[PDB]
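Q: One structure, pasted below without further comment.
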Amino acid sequence: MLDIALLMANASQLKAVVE
Amino acid sequence: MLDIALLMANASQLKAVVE
Amino acid sequence: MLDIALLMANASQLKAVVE
Amino acid sequence: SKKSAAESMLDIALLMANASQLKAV
Amino acid sequence: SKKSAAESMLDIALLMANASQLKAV
Amino acid sequence: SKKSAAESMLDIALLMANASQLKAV
Amino acid sequence: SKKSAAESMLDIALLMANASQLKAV
Amino acid sequence: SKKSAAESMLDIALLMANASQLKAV
Amino acid sequence: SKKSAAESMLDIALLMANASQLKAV
Amino acid sequence: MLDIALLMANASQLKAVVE
Amino acid sequence: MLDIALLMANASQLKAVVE
Amino acid sequence: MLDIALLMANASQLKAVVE
């Protein structure tokens, strides 16, 4: 019984607020 | 019995608020 | 019984607020 | 004059080479 | 004059070479 | 004149070479 | 009885985030 | 009875975050 | 009874975060 | 001038000569 | 001038000569 | 001038000669 679990969350957020 | 589970969430958000 | 679990969160956030 | 260049690129790759055998007598 | 260059790149790679055997007598 | 260059790059790599055996008599 | 199981799996991934600028006066 | 299990898995990953600028006056 | 299990797994990862600037007056 | 060159050869050869 | 070159050869050869 | 060169050869060879 080879039970493998895997949960690879990820995120990315760029922002360029010119005024 | 080879039970493999996998849950790879992902996200990305760019933004350019010129004024 | 080879139970392997794995949870690799991740994040990244760039920002360039010119005025 | 004012500019900006927000650039990014993500990538993912997965591989699962597995096998199994079973015998009863 | 004003500029900016926010640049990034992520990457992921996975590998799982497994196997199994079983016998009853 | 004013500039800026925020640059980055992440990377991940995984490997799992496993096996198993089992016998009953 | 005789068996065999030759198993394999290759993988490749590439990424190129580049840019450029140029001005003459 | 005789068995065998030749198993393998290769992987590659590349990343190139570059940039450039140039000005003449 | 005779068995064997030749198992292997290779992996590679590359990263190149570079930049450049140049000005003439 | 950002001259990047790249040459990644590769090979693999499995064999199971049962008699 | 961003000159990028790339040449990724590859090969694979399986064989099972039962007799 | 950022001249980068790269040449990553690779090889692998499995074999199971049962008799």
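Residue numbering for chain B follows Swiss-Prot, covering 51-69 in order.
Each Cβ is built from the backbone N, Cα and C atoms, and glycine gets one as well.
According to Swiss-Prot, the protein has these features:
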MUTAGEN   B:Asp53 to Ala  Strongly reduced ability to homooligomerize and mediate plasma membrane rupture (cytolysis)
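Thinking about packing and proximity, how do these listed features fit into the structure?
A: In the three-state DSSP scheme, B:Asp53 (mutagenesis position) is classed as coil.
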Q: Applying a 10 Å Cβ distance cut-off over all chains shown, what neighbour count does B:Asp53 (mutagenesis position) have?
A: 10
